[PDB]
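Q: My questions all concern the structure below.
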Amino acid sequence: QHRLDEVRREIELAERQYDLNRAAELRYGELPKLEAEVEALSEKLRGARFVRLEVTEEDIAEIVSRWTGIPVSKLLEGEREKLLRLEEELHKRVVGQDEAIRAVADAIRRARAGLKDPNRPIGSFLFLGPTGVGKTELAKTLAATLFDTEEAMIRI
Amino acid sequence: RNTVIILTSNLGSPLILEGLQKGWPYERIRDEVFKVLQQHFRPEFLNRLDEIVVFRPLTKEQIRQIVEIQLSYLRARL
Amino acid sequence: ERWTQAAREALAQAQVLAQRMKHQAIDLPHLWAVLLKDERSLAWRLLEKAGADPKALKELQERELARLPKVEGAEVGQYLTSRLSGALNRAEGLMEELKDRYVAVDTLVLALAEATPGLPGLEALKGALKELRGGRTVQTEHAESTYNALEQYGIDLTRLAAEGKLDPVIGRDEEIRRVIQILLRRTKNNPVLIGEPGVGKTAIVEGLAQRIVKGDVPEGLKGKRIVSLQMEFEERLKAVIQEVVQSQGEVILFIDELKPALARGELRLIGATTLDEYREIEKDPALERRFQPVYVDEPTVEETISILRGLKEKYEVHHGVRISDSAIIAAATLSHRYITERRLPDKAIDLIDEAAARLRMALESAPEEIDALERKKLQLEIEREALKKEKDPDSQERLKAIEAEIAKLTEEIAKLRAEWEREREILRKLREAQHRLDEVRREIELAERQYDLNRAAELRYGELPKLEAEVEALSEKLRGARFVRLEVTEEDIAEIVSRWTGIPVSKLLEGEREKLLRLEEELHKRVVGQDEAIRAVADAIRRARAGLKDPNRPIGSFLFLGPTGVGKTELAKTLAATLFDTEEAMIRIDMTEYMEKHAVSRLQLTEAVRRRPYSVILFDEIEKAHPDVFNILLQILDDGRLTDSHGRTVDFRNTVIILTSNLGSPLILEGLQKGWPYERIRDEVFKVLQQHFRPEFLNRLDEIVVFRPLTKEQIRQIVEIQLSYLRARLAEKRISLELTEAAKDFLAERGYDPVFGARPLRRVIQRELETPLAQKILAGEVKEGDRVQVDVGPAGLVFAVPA
Amino acid sequence: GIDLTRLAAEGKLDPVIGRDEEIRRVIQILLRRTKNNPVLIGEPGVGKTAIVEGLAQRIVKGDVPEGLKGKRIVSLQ
Amino acid sequence: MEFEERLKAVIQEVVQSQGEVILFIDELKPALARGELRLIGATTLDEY
Ligand SMILES: Nc1ncnc2c1ncn2[C@@H]1O[C@H](COP(=O)(O)OP(=O)(O)NP(=O)(O)O)[C@@H](O)[C@H]1O
Ligand SMILES: Nc1ncnc2c1ncn2[C@@H]1O[C@H](COP(=O)(O)OP(=O)(O)NP(=O)(O)O)[C@@H](O)[C@H]1O
Ligand SMILES: Nc1ncnc2c1ncn2[C@@H]1O[C@H](COP(=O)(O)OP(=O)(O)NP(=O)(O)O)[C@@H](O)[C@H]1O
Ligand SMILES: Nc1ncnc2c1ncn2[C@@H]1O[C@H](COP(=O)(O)OP(=O)(O)NP(=O)(O)O)[C@@H](O)[C@H]1O
Ligand SMILES: [Pt+2]
Ligand SMILES: [Pt+2]
Ligand SMILES: [Pt+2]
Ligand SMILES: [Pt+2]
Ligand SMILES: [Pt+2]
Ligand SMILES: [Pt+2]
Ligand SMILES: [Pt+2]
Ligand SMILES: [Pt+2]
Ligand SMILES: [Pt+2]
Ligand SMILES: [Pt+2]
Ligand SMILES: [Pt+2]
């Protein structure tokens, strides 16, 4: 990797002095091997009982979780997976009011997927009905389940 | 563009409840309730709403179900 | 003409002073009094730097003036004392002894310094004056002496106007004349220009400036000088104001945006500000002695067009391009019709100026393409270097494809780089021609101001002729040049305009004429059925333009009657879009809500209209409104204007007023069931109307359109046009959406409702089609480019990709 | 001051990517007689400096038009 | 912690160690902008 890097500065430095000479053997011959050498060793570690040269989502999600909350979601769930189980997740905290969940869920799904004007909120609703039977709860739960946190709520 | 806008109100509450006691068709309720709305909200508004969701009263069972989920935190904290 | 404007003005100053104090002989004390205004005054500087303290001089000099006789009428400022005249003529002898082509104010101080016993002699004085290192043999119309407060913080417009520096202001004779008039008033001589930003208030002032320099202005202003002040601060401000008063009204001050020198009746001022900003000024009885307001109204498109044509020259010269008249008209029209922010004069120009700017940014068109091939060349140029060293002699030496490319590129490069030089050069001369072609028009006008028609003829002949054609050949030489930073056209304008709105295809192309003729088509592209309504509305509008109706009324006023959700609001919306290139041109008034302090809550209406003259105004449930509103409304239908809270009326002549109501709906429906004659319905329904609406109202309505229920097929047609967007939306993902007639029929079915109309269709299409389709897209079942097939079946619609 | 055009020359600066407009815009303003001193206005972390050092790299590559072709950018600290 | 005379003598001596020596300032900037000198700090919030 260090060579390949040095070799990149190397080449570029030639495509300035016009010394096509050097720049030649570098871009063709040098860079080729080095690029295969590293890609060779990389692959040479596709299996490592004590190593992983790879940096992945989990790794990212983790350091991200370190600054926020639960990699279980930050990571794992992808918008797609999340939006499909949406009605489930919501019901884990909001009892009944099925009509509400579906509507909100469908609206949001209909929102992503790109079937609505991009210049609008993901979804807008008007909750009607009795008091203390779901409304604010659903609003809270939505914030959490959809945005991985009840901190994503803003009340007026 | 990345926000969800929820708006609450009790404008149709009474009528909605009434529609549930007299047990008349949901559609009859929604329409009856909408009219009321048309009296306190500019159509431009009601028309730009993705949905007009109607929450209803809870059933003894649900209430118990809520008790359960409510107990969860206690279980957890304990 | 003979002495510099500086000294020249100094003399006039002294003369006017003589008059003010009612003197007979314009003596030295007068000249001193005006020359020694501030510490900054040149006469003061030069004198203090020589030895004699100016203050004592001025002090003692005014003493003499105070010890002079009070004459009368024809004896005031009757003549020049022998001493003064002598000094004045001695000043000329001193200018020749210095090489100054004219008599400046400093050379004038020496002369007087000689005619005044007690202060420094030539030797000392010439040395001090000399302590300003040359530059006095310059021009006569401007010696450029930056010493005094006025010259320090003020621009002398009359000066620029003198040297043809000001832009040709055209089309505001009335406002200028009014300003002139006001300055002559004894009671209120300080005119303030009240107008909106961009209207051209300052233009008025500089326009007046030019007239003064041409003697186009009456007496009393004939020699005046207009100075524009431009925003310890007050320390210098006072130094300025107190210096204008010492000029003795011979200098008018112009503030683009105090009382002691004013109320005293010695500070002649010209203002300019907003309406409301001036209203506050109208709260100081001592000041608000009525600065003689002069409301400069925003020019019409035609006027704006003339103005643009005026500066046409300047712009294309100061920027080196060619602004076609076509583009000019566009800048005026398009702005006045779709630019809600600024007001005409300004915005139109900004458009022309801003559309051209892009041509300047369009200079880096060569390097980009030249270097684009350069790098691309080095790519293959270095690639060969590797194929030259062969391990495969008769397999690698077949790089004749790459080598050939280098040549071509070496060709294209040598081409464009040299070809570019043409454009660049052709421009070189052109810009020079436009400059001399200007220096000539300046020279000529000059002559035509001093009867030296000698030059005015030799130039206007042959000379001028050349440039005009030379700077005409050079332009014709830059046809479709690779670097066209010349012609500015409609497309260019329309584009920058579209950048602030939408679709040049219409903004541009579409001419009111073409648009008004296809009106019924366009409307039907979005509104299904209700043919009677479209026709009526369309004909009313067409009848409106063409000029067959009172100019003082809205373009068209209507009352939509009939069922609900069958066209009314849609037509209203569609109209706004099709007629005003945007649904943003709509303004709704949900009357069913304004049931309280209504009147007050709309002078809101006036504002929307105020910012968007061309717009459709929709009043829902008109019957629910209270008599109060009908007045504001009725006032719109008549005279097509309206007075808001503040006062400044808003223009409604360019609006379309649609009013809805369900007053006859039931009867209308009944008439359709019992299938009785349309005329029988209309008449029956009209009676009802006559019971809730004042005849004055019903009579001032261009049409009383009646919407009717939709037919099964109409719905389907709506379903189709409704699907259009979904499609145009799914298009962004190359996803096609073909539905079965069965499917469409299903939506039509579920979509329409007897009492609600086609309102439900949307919710239906959303749930029955969009919701499912969304799940498929997120789930991945529907990918990019797929052609989604939709058909009916049990439990609702079913989808199918390909298969 | 740190010579960015030099760090670019030696290939020390990291690859700025995806900001053609802004750069070109600056390239422009850096040639306008009236106002030739362009100021980058933006929130912290958006990549303002990148724009500059990005421009630096172009100069060293001749990727920049004429009039800046040989220029040297120095960052005062 | 002529003052800077010795300070520089220190900072320039840590860099010559080649990152093999970490400097710890309990409660400099220049030789930190260009890119060099591995440092570990510690302070109150406001300062930072
Ligand atoms: N459907 C539900 N599922 C779970 N908990 C519920 C539900 N409905 C109501 N609750 C409980 O009731 C309280 C408030 O519920 P919520 O739906 O936010 O009603 P509310 O209309 O916001 N009340 P308030 O803001 O006080 O006027 C919380 O303690 C909830 O746990
Ligand atoms: N009558 C006119 N003749 C020529 N140019 C004009 C005229 N009126 C306005 N303009 C142009 O419009 C711009 C502003 O003109 P100006 O007369 O200063 O108006 P304004 O209303 O005072 N602007 P503001 O000070 O922002 O409120 C300049 O670019 C002028 O060239
Ligand atoms: N003639 C029509 N052409 C096209 N779309 C129509 C038509 N009639 C009704 N619609 C549809 O119905 C909805 C509203 O139509 P509109 O004509 O504005 O009725 P309305 O006056 O608003 N009644 P409501 O919505 O019930 O208060 C929109 O979804 C329209 O697409
Ligand atoms: N266009 C880009 N290409 C590559 N890296 C970038 C780009 N823009 C920003 N960065 C990176 O983001 C970080 C900050 O970049 P910078 O250009 O300094 O932005 P900033 O918003 O100005 N912050 P600051 O200078 O500290 O006020 C550095 O790590 C950069 O490498
Ligand atoms: Pt393996
Ligand atoms: Pt919350
Ligand atoms: Pt007097
Ligand atoms: Pt004279
Ligand atoms: Pt001010
Ligand atoms: Pt530009
Ligand atoms: Pt551009
Ligand atoms: Pt609208
Ligand atoms: Pt009402
Ligand atoms: Pt109203
Ligand atoms: Pt220290």
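Swiss-Prot numbering applies to chain C: residues 4-234, 246-271, 291-636, 651-850, in that order.
Using the three backbone atoms N, Cα and C, a Cβ is placed for every residue, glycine included.
So Swiss-Prot has the following annotated:
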BINDING   C:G198, C:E199, C:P200, C:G201, C:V202, C:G203, C:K204, C:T205  ATP 1 binding site
BINDING   C:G595, C:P596, C:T597, C:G598, C:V599, C:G600, C:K601, C:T602  ATP 2 binding site
MUTAGEN   C:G167 to C  Great decrease in chaperone activity. Retains ATPase activity and oligomerization; when associated with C-475
MUTAGEN   C:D270 to N  No effect on ability to bind ATP. Decrease in ATPase activity
MUTAGEN   C:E271 to Q  No effect on ability to bind ATP. Increase in ATPase activity
MUTAGEN   C:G353 to C  Great decrease in chaperone activity. Retains ATPase activity and oligomerization; when associated with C-464
MUTAGEN   C:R355 to C  Great decrease in chaperone activity. Retains ATPase activity and oligomerization; when associated with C-520
MUTAGEN   C:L396 to A  Great decrease in chaperone activity. Retains ATPase activity and oligomerization
MUTAGEN   C:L460 to A  Great decrease in chaperone activity. Retains ATPase activity and oligomerization
MUTAGEN   C:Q467 to C  Great decrease in chaperone activity. Retains ATPase activity and oligomerization; when associated with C-350
MUTAGEN   C:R475 to C  Great decrease in chaperone activity. Retains ATPase activity and oligomerization; when associated with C-167
MUTAGEN   C:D667 to N  Decrease in ATPase activity
MUTAGEN   C:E668 to Q  Decrease in ATPase activity
Q: Compile a sequence-ordered list of residues in the same chain as C:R475 (mutagenesis position), six or more apart from it, whose Cβ lies below 8 A from its Cβ; state 'none' when nothing qualifies.
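A: Non-local contacts for C:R475 (mutagenesis position): C:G167.
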Q: To see if you understand the setup: which same-chain residues, six or more apart in sequence, place their Cβ under 8 Å from that of C:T597 (ATP 2 binding site)?
A: C:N709, C:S712, C:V802, C:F803, C:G804, C:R806
Q: Give the distance between the Cα atoms of C:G600 (ATP 2 binding site) and C:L396 (mutagenesis position), rounded to the nearest whole Å.
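A: Computed Cα spacing between C:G600 (ATP 2 binding site) and C:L396 (mutagenesis position) is 52 Å.
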Q: Of all the recorded positions given, C:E199, C:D270, which residue's CB has the most CB neighbours within 10 A?
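A: It comes out as C:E199.
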Q: Would you identify which of the mutagenesis positions C:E271, C:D667, C:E668 has the most other C-beta atoms lying within 10 angstroms of its C-beta?
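A: Compared across C:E271, C:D667, C:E668, the most Cβ atoms within 10 Å surround C:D667.
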Q: Among the recorded positions C:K204, C:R355, C:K601, whose Cβ has the fewest other Cβ atoms within 10 Å?
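A: Counting other Cβ atoms within 10 Å of each of the recorded positions C:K204, C:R355, C:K601, the minimum falls on C:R355.
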Q: Between the recorded positions C:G203, C:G353, C:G595, whose Cβ has more other Cβ atoms within 10 Å than any of the rest?
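A: That would be C:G203, with the highest Cβ count within 10 Å.
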Q: For the ATP 2 site (C:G595, C:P596, C:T597, C:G598, C:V599, C:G600, C:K601, C:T602), what does the 8 A shell look like? I mean other same-chain residues with CB within 8 A of the CB centroid.
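A: Going along the sequence, the neighbours appear as C:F593, C:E603, C:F754, C:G804.
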Q: Work through the binding-site residues one by one (C:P200, C:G203, C:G595, C:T602) and name whichever has its CA nearest to the CA of C:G353 (mutagenesis position).
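A: In terms of Cα distance, C:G353 (mutagenesis position) lies closest to C:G203.
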Q: Among the recorded positions C:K204, C:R355, C:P596, C:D667, state which ones have a Cβ less than 8 Å from a Cβ of chain B, giving them in sequence order; state 'none' otherwise.
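A: Filtering C:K204, C:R355, C:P596, C:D667 for a Cβ under 8 Å from chain B leaves C:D667.
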Q: Which residues of the same chain, at least 6 positions away in sequence, have a Cβ lying under 8 Å from the Cβ of C:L460 (mutagenesis position)?
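A: Set apart from C:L460 (mutagenesis position) by at least 6 residues yet with Cβ under 8 Å, we have C:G353, C:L511, C:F516, C:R518.
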Q: When you measure from the Cβ of C:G598 (ATP 2 binding site), how many other Cβ atoms are you left with inside 10 Å?
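A: Summing over all protein chains shown, C:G598 (ATP 2 binding site) has 19 other Cβ atoms within 10 Å.
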Q: Measuring Cα to Cα, how far is C:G201 (ATP 1 binding site) from C:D270 (mutagenesis position) in Å?
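A: Rounded to a whole number, the Cα-Cα distance is 12 Å.
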Q: By a simple count of other Cβ atoms within 10 Å, which of C:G198, C:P200, C:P596, C:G600, the binding-site residues in the record, is least packed?
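A: Counting other Cβ atoms within 10 Å of each of the binding-site residues C:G198, C:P200, C:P596, C:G600, the minimum falls on C:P200.
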